[PDB]
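Have a look at the structure below, then the notes.
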Number of protein chains: 2
Amino acid sequence: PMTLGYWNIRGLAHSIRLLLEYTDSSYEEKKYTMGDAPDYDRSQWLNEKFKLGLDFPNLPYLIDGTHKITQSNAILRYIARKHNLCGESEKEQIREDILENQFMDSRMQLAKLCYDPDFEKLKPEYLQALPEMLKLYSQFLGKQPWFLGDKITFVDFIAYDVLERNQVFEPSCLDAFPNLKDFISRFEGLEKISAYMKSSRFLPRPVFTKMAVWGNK
Amino acid sequence: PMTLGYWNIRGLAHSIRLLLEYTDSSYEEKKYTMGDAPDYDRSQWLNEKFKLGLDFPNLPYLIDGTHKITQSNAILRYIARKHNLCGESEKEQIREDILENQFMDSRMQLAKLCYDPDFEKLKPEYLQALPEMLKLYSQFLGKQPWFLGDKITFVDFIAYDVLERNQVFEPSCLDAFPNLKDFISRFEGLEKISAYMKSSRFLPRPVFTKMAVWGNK
Ligand SMILES: N[C@@H](CCC(=O)N[C@@H](CSSC[C@H](NC(=O)CC[C@H](N)C(=O)O)C(=O)NCC(=O)O)C(=O)NCC(=O)O)C(=O)O
Ligand SMILES: N[C@@H](CCC(=O)N[C@@H](CSSC[C@H](NC(=O)CC[C@H](N)C(=O)O)C(=O)NCC(=O)O)C(=O)NCC(=O)O)C(=O)O
């Protein structure tokens, strides 16, 4: 009944699919397929972009009855509130807002690099900064199981996605940060997550679109 | 007592300053000055970036007692919650999330264009896509005085900033969308807003940093 639309890519829908599975949401998925170079045909999307009742037609989108949602973060927040997977105290909401935005910034830095035709020249640059970036997240998590404390929340589904895809970009990057390694194990070990990661539905790759220099397959 | 730190620029702090003034917040500003070309010295910032108690050192930042916050959206949400300027119903929260994100996307599109050395070559396309963007926000707002309905909320502060800077980018852009024009006048006519816009604290220019090809002054 619920419908998640997005490319046949991990990208921005990863955290979402994971949240939908963790919350036991009843949903199905509409996967749009982009053609290959040099056109990268998007007609499969464009042909019904403005025919879905979306206020701001975009990918990913979530259609839950009367609620038609765009913007990944908004889609996550919607499902999160629906299952009380949100920060409660003021301190938890602050950390929740800071993280939601920080991780998106980090997500975009990697995407920017990977889509750039000068990926090879720019990559060293990114690798140099990775330890510093990871360290801030590591310090923030500290001895806590989840980014907001004792309860798992939606930022954890985001945290997971960007931290893990960095692990696949540079496998050794998390070695110096035990807690982030444990975060990833802790998350993948969750009952509903583990089961889903074994199913056919699980789509960890490709990370990006066919337009990427890295992660395109 | 409350401290807002940012560049001596409009940029991301515009909506924040406007929201602090509207809520009658007791605050002072820490303005960092960037040097000019070709090095664009940022030492004024770098010299204390890691000495402020910030978890993820960044600009803008808000220091409110024990609360040290980064990420413009998070600072806005923080102030908004403190004065009940948030969406209440589920429908309003969804619209609030979608807009916060949609406006940020539009904000970055303009920034990307304005900092790119190929500004003149790229401007034309941006101008060609601007009506479509504006139209979506127009339709969404409809006959409502504010973006979420009857009550003014923080996304309106975001909305104002990005729609307005576009008006300064392309004066006639809002002409075909009366409701957006009225929204700007409506917001600028707000008692606390109007008074602040007449004071010395008002900083509508420069839109961007010295590094921009447009709005650098
Ligand atoms: N803010 C929105 C972004 C939505 C968006 O941009 N959607 C794209 C697909 S994301 S797929 C493309 C995206 N690309 C990038 O992040 C790189 C873009 C940069 N500007 C560059 O080209 O260098 C990506 O890979 N993202 C995944 C990730 O980083 O996790 C789309 O096709 N939208 C409908 C339309 O445009 O018609 C959200 O969070 O939902
Ligand atoms: N997501 C963060 C962004 C914070 C940020 O990037 N801050 C900058 C200043 S923004 S000032 C720079 C930003 N530049 C851009 O948006 C253009 C970026 C492009 N990639 C390019 O450089 O060509 C801008 O003008 N933004 C304003 C707007 O669009 O309204 C900084 O100096 N941070 C501390 C540090 O980096 O050490 C937030 O919302 O707070």
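To match Swiss-Prot, the residue numbers of chain B are left as they are there, and the shown ones run 2-218.
Per deposition record, X-ray crystallography, 2.1 Å.
Cβ atoms here come from the backbone N, Cα and C positions, even for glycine.
Features as listed in Swiss-Prot:
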DOMAIN    B:2-88  domain 'GST N-terminal'
BINDING   B:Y7, B:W8, B:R43, B:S44, B:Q45, B:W46, B:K50, B:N59, B:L60, B:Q72, B:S73  glutathione binding site
DOMAIN    B:90-208  domain 'GST C-terminal'
BINDING   B:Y116  substrate binding site
MUTAGEN   B:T210 to C, F, H, I, K, L, R, Y or W  Reduced enzyme activity
### Message
I'd like the per-state residue tally for the domain 'GST C-terminal' (B:90-208) from DSSP, helix first, then strand, then coil.
### Response
86 helix, 2 strand, 31 coil
### Query
Could you give the Cα-Cα distance between B:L60 (glutathione binding site) and B:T210 (mutagenesis position), in whole Å?
12
### Message
Can you tell me the CA-to-CA distance separating B:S73 (glutathione binding site) and B:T210 (mutagenesis position), as a whole number of Å?
### Response
16
### Message
If the criterion is a C-beta within less than 6 angstroms of any ligand 2 atom, which of the recorded positions B:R43, B:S73, B:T210 pass it? List them in sequence order.
### Response
B:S73, B:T210
### Task
Have a look at the binding-site residues (B:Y7, B:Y116) and report the one with the fewest Cβ neighbours inside 10 Å.
B:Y116
### Summary
The largest Cα to Cα distance in Å among the residues B:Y7, B:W8, B:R43, B:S44, B:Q45, B:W46, B:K50, B:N59, B:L60, B:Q72, B:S73, listed in the record as binding glutathione, is 22
### Rounded distance in angstrom between the Cα atoms of B:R43 (glutathione binding site) and B:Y116 (substrate binding site)
17
